[PDB]
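Visitor: Dumping the structure here so I can ask a few things about it.
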Amino acid sequence: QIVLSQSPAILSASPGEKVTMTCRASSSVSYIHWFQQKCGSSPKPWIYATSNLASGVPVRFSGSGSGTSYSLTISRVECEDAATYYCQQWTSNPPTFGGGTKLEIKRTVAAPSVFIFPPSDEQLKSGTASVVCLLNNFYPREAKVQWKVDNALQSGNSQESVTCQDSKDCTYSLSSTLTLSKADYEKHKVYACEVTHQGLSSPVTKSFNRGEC
Amino acid sequence: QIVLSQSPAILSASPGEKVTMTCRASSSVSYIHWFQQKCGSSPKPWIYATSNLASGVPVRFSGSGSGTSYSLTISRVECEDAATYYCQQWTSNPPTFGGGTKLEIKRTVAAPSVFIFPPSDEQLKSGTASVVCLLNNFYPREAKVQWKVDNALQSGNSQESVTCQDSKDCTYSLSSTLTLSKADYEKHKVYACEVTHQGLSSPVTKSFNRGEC
Amino acid sequence: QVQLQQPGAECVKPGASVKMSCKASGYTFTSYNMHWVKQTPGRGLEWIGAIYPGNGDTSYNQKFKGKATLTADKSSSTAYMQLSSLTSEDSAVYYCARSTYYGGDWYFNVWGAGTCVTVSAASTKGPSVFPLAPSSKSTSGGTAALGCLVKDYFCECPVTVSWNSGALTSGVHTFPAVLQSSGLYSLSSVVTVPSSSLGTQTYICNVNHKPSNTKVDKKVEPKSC
Amino acid sequence: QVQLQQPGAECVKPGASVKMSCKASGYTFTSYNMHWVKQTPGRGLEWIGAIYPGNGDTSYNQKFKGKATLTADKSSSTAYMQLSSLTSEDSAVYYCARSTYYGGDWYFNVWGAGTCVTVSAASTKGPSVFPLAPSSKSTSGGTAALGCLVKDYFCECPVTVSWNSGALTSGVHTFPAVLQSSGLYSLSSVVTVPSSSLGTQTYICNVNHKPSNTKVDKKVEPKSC
Amino acid sequence: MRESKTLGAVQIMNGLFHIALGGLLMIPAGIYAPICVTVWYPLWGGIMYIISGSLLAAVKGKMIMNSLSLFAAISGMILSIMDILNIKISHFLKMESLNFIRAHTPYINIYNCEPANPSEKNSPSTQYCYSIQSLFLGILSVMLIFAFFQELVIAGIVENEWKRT
Amino acid sequence: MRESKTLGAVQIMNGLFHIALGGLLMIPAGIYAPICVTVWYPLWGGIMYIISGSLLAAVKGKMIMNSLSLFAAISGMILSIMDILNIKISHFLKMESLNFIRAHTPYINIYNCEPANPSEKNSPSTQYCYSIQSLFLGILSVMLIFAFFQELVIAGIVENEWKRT
């Protein structure tokens, strides 16, 4: 039973910046191991025996430390490095993991590619209509989607969902889903989502008329 | 520092017989490992952690024991099993090996294919003559080669050398080399080796005349 | 080569029990310790326990010593963990991991994909999969986006979604599932493709929901409005 | 894959010193202990010592703690052992072996071929290789034997002999070398072949003596008497 | 009791035995020490049993010295009871030892010896851990039975002290 | 000396603490024990220092008992000197311990703790081995200094015994 304390809990760095993240053990341990986890993956072994890179880990990484204080450092960060890193110790039963350090990368701003999808006929046959607005490959995360319906302003009846940071590109994607009854969907005609983001010099809107293909 | 004592020092069994060989440690050890060595090979790992067969070891083998007394046993021996087996312990620094158990297989008798080679001209140009008598694929090991020269009986001036037991066949081969000066070789004419072996109902002799091809 | 295979999701009732397997392959199963690790977003990674399949010895984390029951079969080369008396707090991803001794310490050098377990009273509704059909509405810059809305499934454990049976992977974004006000989960997955491709190519989204055996495929194209 | 390569023979003077290498390949050299083991017919297998190439730590058998000096190069991925103050009793085969931790114990799971060391004052004469040319003299039962006599080399470490550059291996018997009354070693190697083959086939014996760099090849056939 | 010369020697010897057991129990053994070590009981409690050797020189100080020694004996017997339970039922009081002692044993503990890797249950490494745990249980129970020995002899004095005062 | 009441208590206490150190030193610790354990010195030597407590009952037996106790003290001081050298310069006398003690520690030794695998020099397994070796060095040197303490007090008696006889 040893508590592993990782600092910072969230880390950000621009591409090519140097980072260090630290693991502090509530008692001295023989070695610390580091694991990389990406969203929806299992943990990958990343560093073992304090300093040895796992098979295929870029020599971009290194690990160091002793006693109670350990660190993992990345000479020059890249978009593939965006992940959560857990330190781990074997020196006491039970083995234990640190809280993780989430590294996300300050890439350059990118405007969202905005797309809008009508409810399919398949769904209207079920009496429900879901309208999907898609923001593709944008950065930073602080996009906002405002739904409009005949220019009336929607609220509450939509939900956002947003990917993790793309390891190829450091961008995010976001979908907003407006949900309506079939009787609501078939009253109004003009459905739009309006997107404000730093990559947009003015709020872009994408819309469709109900009925046209 | 632990002495590993293996019994027997030499073991023999007919093909398909069951054998056991034992390793006795001076003080108890956590596990014994067994290694197989054939003539001119390095040791091969054969059993690890008392009972686990190494990669590619026939399930024909098994290992067992605990404390101070360990054994390796072969359900049904085969000619490929003819080897020296060493037990080995890691329980103390230094690790130590047993004296080995040499297993040789009581195959059925086989008569030697007897061959005789004249001294080459290349060697006579050096002033020395070596006559080689070859006994091929015989069992058991107790062959005898008697050299004869114009039917005079040679002694002392020849040397035997004999292979290890063939792992494919359990037989042996033996070469006898008669050595002479060029002035001795060119006196006498008829050179023969006479072979007595259990596979021969009477002593076979192979000879050549000096001069004929 | 060395690989641990796990059932991807289990959806189970409170008070019940669940047995999850971990099929080892590509190595001598009996010669290594098989460990189990819990993960939850609120607690991180917790080691549960280990079994040595050679003899059968187990050790357990004290905070799990009555929840988990580790077993192994030498013949199928499969480790198992039983969880008793299941509760909401047993909802987690469970990884099997194989520890080697290497570099001078123990080392979780290979991991299973994880089994998502969620413990819930409600029944496992299967997903309803709807095409996000592409059009000029979803055309921009000469690319077009298309996708599938995987609506109203239940048990939080995600529906796995792939495109063209896995042959399409660039430009694919699968979003985190949202819990709806209906209490059911919805997910969507989208892919961005060259708009010229929409004619000759046919795009299939493959949806699978093991908890209700709900394998689905949908054809997404502007040949439907 | 995993392989340890050793120089096959060293022939050295008393009081001198010898350095022998062990080229690792196919594995992370720094992540394992490299062990050295002596073998002599009168003493069996004696563990000499080990080095961990990761840091550089060594441990030695007490009865070797001033004979051996283990070193390792991380870059060439090569372990070395120096033997000081060489004596007749240092004549042995020396194996490097790599220990893993596996099945719950340490394990010499891969071995080098061994380096034959012999310590002697006399000079390393190279072999003289003579054809044992086949004939009806050496024909029997429709097979014929042929061979090479590798005469009068020195240093006990065997001349390595192969046939047709290793392409011929069935029926090959290479005998233990005999120490002659001249103090030089002689060896012979023979192969039994179909007597009909002696016409169309040409048999080459390849002799190599690293201690005197004496690579030799001889053509053996009844086209010479 | 009249044997107070014979008894004052016993107190001194109980003091030296505690000091020796304390220094022995302070030999580097890992992350956590027994409470007895971090309370320094064998040092201050040991010399207190030397100081109650003042009664070998047969004033209100001595009444205080004897009464002070009785508190040490009682508290030591409680502390050694605690550590035996600390070792064998639950490590309930995680006395972080001393850093100049941890320096020689920085990666090691004896309050758990079950290996996280069940293959190692057979291992020499595990037998070493249980050996030190058994030695600490031994040292503590030896220190307890001598700490109990102090209570008996100090009772045979202070029971007379306050009835004389 | 006239303090023979005070001194007889000291002898008894030195006896009991030898017995306690003996039982502690008999706690399972591996293949080889100290010579003191296999000679059983702390048992028979300890009770001999109890038996020289006969002089607390202040005949030619007592002259023999005191002289017999002096041999035990000297032999114990020699034996504990030997074992400290046995531990720290060379394991020259390989006392095979006791099989009912080896039963709990059958695969383990403390007279060498250098690992055959140099990677393990950092390992907890190695620190456990050196911990037990340090504890045995501690127990033996504590037993030695009390064995030496017996020699001083028995000398202060037998130096008077034979000059009285």
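So for chain E, numbering is Swiss-Prot's, and the shown residues are 46-103, 113-219, in order.
For all residues, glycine too, the Cβ spot is worked out from N, Cα and C.
Below, the features straight out of Swiss-Prot:
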MUTAGEN   E:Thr159 to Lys  Abrogates recognition by some antibodies; when associated with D-163 and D-166. Slight decrease of rituximab binding; when associated with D-163 and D-166
MUTAGEN   E:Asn163 to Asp  Decreased binding of some antibodies. No effect on rituximab binding
MUTAGEN   E:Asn166 to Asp  Decreased binding of some antibodies. No effect on rituximab binding
MUTAGEN   E:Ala170 to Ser  Abrogates recognition by therapeutic antibodies, including rituximab; when associated with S-172
MUTAGEN   E:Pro172 to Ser  Marked reduction in rituximab binding. Abrogates recognition by antibodies, including rituximab; when associated with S-170
Visitor: Please check the gap where 9 residues are unmodelled: Cα of E:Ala103 to Cα of E:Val113, in angstrom.
Guide: 11
Visitor: Taking each of E:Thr159, E:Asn166, E:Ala170, E:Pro172 in turn, which of these mutagenesis positions have a Cβ less than 8 Å away from a Cβ in chain F?
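Guide: Near chain F, the qualifying mutagenesis positions are E:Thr159.
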Visitor: If you measure from the C-alpha of E:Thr159 (mutagenesis position), which of the mutagenesis positions E:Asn166, E:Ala170, E:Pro172 fall inside 10 Å?
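Guide: Matched mutagenesis positions: none.
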Visitor: Including all protein chains shown, what's the count of other C-beta atoms within 10 A of the C-beta of E:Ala170 (mutagenesis position)?
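Guide: I get 22 for this one.
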Visitor: Around E:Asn166 (mutagenesis position), which residues of its chain at least 6 apart sit with Cβ under 8 Å of its Cβ?
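Guide: Non-local contacts for E:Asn166 (mutagenesis position): E:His145.
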Visitor: If I take the alpha carbons of E:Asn163 (mutagenesis position) and E:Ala170 (mutagenesis position), what is the distance between them in whole Å?
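Guide: Checking the Cα atoms of E:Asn163 (mutagenesis position) and E:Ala170 (mutagenesis position) gives a distance of 13 Å.
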Visitor: Let me check the 10 A CB neighbour count of E:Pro172 (mutagenesis position). How many other CB atoms are there?
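Guide: A 10 Å sphere around the Cβ of E:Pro172 (mutagenesis position) contains 25 other Cβ atoms.
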Visitor: Checking interface proximity: list the mutagenesis positions among E:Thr159, E:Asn163, E:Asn166, E:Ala170, E:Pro172 whose CB sits under 8 Å from a chain C CB, in sequence order.
Guide: E:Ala170, E:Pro172
Visitor: So if the criterion is CB under 8 Å to a CB of chain A, which of the mutagenesis positions E:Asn163, E:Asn166, E:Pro172 qualify?
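Guide: From E:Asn163, E:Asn166, E:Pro172, flagged as close to A: E:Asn163, E:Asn166.
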